[PDB]
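Reading through the structure tokens given below for one structure.
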Amino acid sequence: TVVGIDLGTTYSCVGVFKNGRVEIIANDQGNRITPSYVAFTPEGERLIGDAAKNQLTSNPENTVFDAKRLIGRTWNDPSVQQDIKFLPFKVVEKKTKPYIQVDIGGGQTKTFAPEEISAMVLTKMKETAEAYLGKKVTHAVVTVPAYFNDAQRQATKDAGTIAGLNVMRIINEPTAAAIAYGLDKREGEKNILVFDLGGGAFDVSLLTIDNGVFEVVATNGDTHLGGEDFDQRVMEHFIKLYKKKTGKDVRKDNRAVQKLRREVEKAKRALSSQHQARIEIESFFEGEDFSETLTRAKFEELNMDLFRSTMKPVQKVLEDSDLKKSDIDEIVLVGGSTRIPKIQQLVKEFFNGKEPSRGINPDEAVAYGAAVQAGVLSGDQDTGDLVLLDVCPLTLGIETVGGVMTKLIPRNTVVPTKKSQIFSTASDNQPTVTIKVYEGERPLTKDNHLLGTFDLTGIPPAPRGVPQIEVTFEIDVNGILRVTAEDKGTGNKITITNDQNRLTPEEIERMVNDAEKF
């Protein structure tokens, strides 16, 4: 049986379509969502989920969380370096990637790719499903943010493979939410706006939904804007406050910083229903206590620039779809951070008083949609009708003379899609031709994201400009790029190498074996 897993920054959730409906499956603690946490105890035990989160404050250096904020990123990504300040576990550079180093008991050190941490979370979600179903689960639909780039998508797929899952399809989070909203609606064509603000990433998608036919018209997001940033802002406010009042800098004491995290999380939840919240930490720093009152007004003030920045993607989506505010028939809110009253207010005010759709749990709707998609792709006939057209989030381009972004496949193109182009050589007997592919909307490549450098190899000796190599760039239904090449001369095998440093089957096998040790 194929399950849907929402692999989230802060929490994950697993559902299954069985007997004509979705079941969101409760974990072994009775909880319908599971924290995306992995911890290693002094005695060498690996904890995952609720048990891992519960011991954050006593064992912070060896409690791992927020791996989705690192997955598929390079070491020098400013999102990675900015987040290190608030993470208690050591982040170290390996293979141009941020790896996670922990102590596994007995003074023994171990380093993990973010993929491996996410694989452990996926394994726990798989196990939750296997307990409920009473049998092995080998196939899953796994979620990603709509605005995830090529590397982030592939890395999430690799996490699934490490966890023993054949990833049937990766599904964009707002699209899954739209399926939860729209399945079995028979209203004809409606324009649906999904506003998806979770623990770590933000997406906006505009879909048309028409009697089982779902199409993403436009999407735009920010893969490093979410609940964890709102917590960070408040954490940093109190770290600086303590330094001003006492002279003491607590930024390197991991117990102090993560005890503050724990209190900020509780406070943020309370402030969605109350107007004040108490922060209280007994052994904060060097024996001394820490007590502060956080008002809703102050919480909103500290984050207002981030909150107001959520309207930037909304306007980008309206522009690309050529729709006005009044053309939006339904607003679907998903992700835990859409519970924040000020977020709800800003969205309502942007759309001139329009209330969001009712009957949608923002913590569960994504998993619900993923579970439906899994059922449909399996060959179920008791599921509602589902035809899905989804898009690539980023314009793909090639770097040309002067550092210019020459567009190849535009943003918001329905996938799968491909584009071909003929390449030749610049010098006599040149054996290799290098192509640099970028992701983004700016005119110069220095202001976009490098996807990869691809080398056409084994070009046979000939005078400059004679070889004719057709290179095909295909984005698959998961949103992942494949680059291939064919010789179109009058008469060789052209192999392509790249600098993506992708996890090989050998490397994945080693990671599977390492995880069996616990």
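Chain A is numbered as in Swiss-Prot; shown residues: 29-519, 522-548, in order.
Method of determination (from the header): X-ray crystallography, 1.7 Å.
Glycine is treated like the rest: Cβ placed from N, Cα and C.
Secondary structure at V461 (mutagenesis position), as computed by DSSP, is strand. Long-range Cβ neighbours of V461 (mutagenesis position) (same chain, at least 6 residues apart, Cβ-Cβ under 8 Å): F451, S452, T453, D483, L484, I487, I497. Looking at Swiss-Prot, you'll find the mutagenesis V461 to F noted as follows: Impaired substrate-binding.
Spatially close to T518 (mutagenesis position) yet at least six residues away along the chain is no residue at all, judged by Cβ distances under 8 angstroms. According to Swiss-Prot, the mutagenesis experiment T518 to A carries the following note: Abolishes AMPylation.
Secondary structure at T525 (mutagenesis position), as computed by DSSP, is strand. In Swiss-Prot, a published mutagenesis experiment is listed as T525 to A, annotated Does not affect AMPylation.
Same-chain residues at least 6 positions away in sequence with a Cβ under 8 Å from that of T527 (mutagenesis position) are, in sequence order, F482, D483, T485. For the published mutagenesis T527 to A, Swiss-Prot gives the following note: Does not affect AMPylation.
Chain tracing stops at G519 and picks up again at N522, leaving 2 residues unmodelled; the C-alpha atoms of these two are 8 Å apart.
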